[PDB]
Amino acid sequence: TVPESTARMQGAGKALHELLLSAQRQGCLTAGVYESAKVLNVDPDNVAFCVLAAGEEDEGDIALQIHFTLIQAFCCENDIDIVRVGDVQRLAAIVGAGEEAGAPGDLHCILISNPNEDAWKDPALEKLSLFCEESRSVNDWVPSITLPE
Amino acid sequence: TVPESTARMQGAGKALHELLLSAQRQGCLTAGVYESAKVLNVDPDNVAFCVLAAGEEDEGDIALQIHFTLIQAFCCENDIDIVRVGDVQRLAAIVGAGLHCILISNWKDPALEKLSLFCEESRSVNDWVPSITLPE
Amino acid sequence: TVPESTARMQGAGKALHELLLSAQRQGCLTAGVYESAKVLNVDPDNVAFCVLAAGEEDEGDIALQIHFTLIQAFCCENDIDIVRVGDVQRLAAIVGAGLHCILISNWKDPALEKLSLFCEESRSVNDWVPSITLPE
Amino acid sequence: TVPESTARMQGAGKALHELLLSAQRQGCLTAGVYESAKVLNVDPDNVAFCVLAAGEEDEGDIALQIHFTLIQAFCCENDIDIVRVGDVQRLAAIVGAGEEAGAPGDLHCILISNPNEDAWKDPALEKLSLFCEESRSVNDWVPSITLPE
């Protein structure tokens, strides 16, 4: 069967897809490494979730990876759930500025913050939090989520 | 029941166990971050495998993590298979000197073939540096 | 008497004072580390000058320092003149928003010509990113 | 006159030259970034001085510079005097493995540790320490030493 593709993992990917869309819709998604870093540096207290996205090429972009080292360390230090994802383009397609793209749709970092408008408390958030708990409990500290696709 | 516990994952764990043991029954096996980094800087054309190992304790060790980052970026650049292990003590049960990084250098070995396939299968689903659960 | 207090250094300080003032009497002048880093990532063909500023307080700010490192390496790669200033408050007396990095973008200006010569003269003696002492 | 070339600076460069030679001779010089890092990580308590050396090319070697960020931060945090120097080859020529070089003589980091054999207390060390004090007092935190040459 497909590598890494369990029900747990299938569910995590679907939840993330949903969370990215609802977060975007509710205006509580931050897109971009520098935009994300600035929020984490200024006021991190409302970020519920972080996604780091790097393609195979991005693995040898030392600057990008060093930024990842910093964001990830910060997230761990501040108990913010964080997953890695290996398809940058798909991430961009799901969020704002996808579907075609003059100058590549390439976001390497997303923060999802709490909307509290009296808003929707997406259960997708909860499932993903559980997923990351499930990873820690098996000593996978930097968990990845695969395309259910 | 039990996150990440696949047949594939299990065969991966055993294979890394075997591989680690094959080295240590030979020179190989450069141990530690600073040791390994020079090896990569000096002679990376001969290195076949890398294992980064860290516990939850080490997530706020920015020095160690920056090095994990530089090691990982290099291996990926230079097509060395590389893997994360999360249980530093269980790794220590297989080998001494503690031990956050292991290089395997100048191979057929069912274990090495198998792990090599494991890593390509991870790449298939965009997991460029996958985690391995050691057995016991 | 007074370390680093050369005629050349003095003319450098005044020229940076003037340059900073010329911008702020214009768009230019991207302020701050995260701001500047995107600018460099996005459109570095238009950036003419960088100033990293930090105090003794900031030497153990590894986040800030890693960014100083990435900014500096980029500028050198891409031939943007870049300079270190050691008095963050005295820098603040010239410009608001506090402020560890300043980009100047899309120039003749005696100050900019002069600083451009200053930086080449630093390179002459292998000082790739020199310090400037602001006057007052 | 030559940029940066004051008596203070002329003296600093000569002192450093001397310190590199005496340290080498007394077997209390550590050569290399990884060798240096390991000493600083294991037991830093006997290192008196650090030299970081990078040529113009080295300025765009992100890995090297990140190592520099770490060594330098550590040195500042632990009050070890540290200077930067911009001629790697000359540094190598002065220390071991210079004068010709099969596979370039390229050391990017030197630590000088206390010899105490009942040994020579090089005054060059003292002058350089003073030099670095003189730099701090003028808000030049990462001081450089130029070739008197």
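Here chain C follows Swiss-Prot for its numbers: 11-108, 117-124, 130-159, in order, are the residues you see.
We read in the header that X-ray crystallography, 2.4 Å was used to get this structure.
Keep in mind that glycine also has a Cβ here, set from the backbone N, Cα and C atoms.
According to Swiss-Prot, the mutagenesis experiment C:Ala47 to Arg carries the annotation: 30-fold reduction in homodimerization affinity and 90% decrease in growth inhibition activity and ability to stop cell cycle; when associated with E-77, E-80 and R-83. Within its own chain, C:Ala47 (mutagenesis position) has C:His77, C:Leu80, C:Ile81 as residues 6 or more apart in sequence whose C-beta sits under 8 angstroms from its own.
Of all Cβ atoms in the shown protein chains, 23 besides its own fall within 10 Å of the Cβ of C:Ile76 (mutagenesis position). One mutagenesis experiment catalogued in Swiss-Prot, C:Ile76 to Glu, is accompanied by this note: 30-fold reduction in homodimerization affinity and 90% decrease in growth inhibition activity and ability to stop cell cycle; when associated with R-47, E-80 and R-83.
Under mutagenesis, Swiss-Prot gives C:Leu80 to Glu with this note: 30-fold reduction in homodimerization affinity and 90% decrease in growth inhibition activity and ability to stop cell cycle; when associated with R-47, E-77 and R-83. Around C:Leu80 (mutagenesis position), taking its Cβ as the centre, 22 other Cβ atoms fall within 10 Å, counting all chains. Under the three-state DSSP scheme, C:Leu80 (mutagenesis position) falls in the helix class.
If you take the C-beta of C:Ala83 (mutagenesis position) and look for same-chain residues 6 or more apart in sequence within under 8 angstroms, you find none. Here Swiss-Prot describes C:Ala83 to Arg as a published mutagenesis experiment; the accompanying note says: 30-fold reduction in homodimerization affinity and 90% decrease in growth inhibition activity and ability to stop cell cycle; when associated with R-47, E-77 and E-80.
Swiss-Prot lists C:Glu87 to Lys among its mutagenesis entries, and the accompanying note reads: Reduced growth inhibition activity; when associated with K-89. Non-local neighbourhood of C:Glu87 (mutagenesis position): empty, since no residue in the same chain at least six residues away has a C-beta under 8 Å from its C-beta. According to DSSP, C:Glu87 (mutagenesis position) is assigned to a helical segment.
Annotation of the published mutagenesis C:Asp89 to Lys in Swiss-Prot: Reduced growth inhibition activity; when associated with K-87; the original residue is retained in the structure shown.
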* For C:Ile76 (mutagenesis position) and C:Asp89 (mutagenesis position), determine the Cα separation and express it in whole Å. => 20
* Structure fact -> Students should find that the Cβ of C:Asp89 (mutagenesis position) has, within 10 Å, a number of other Cβ atoms equal to 8
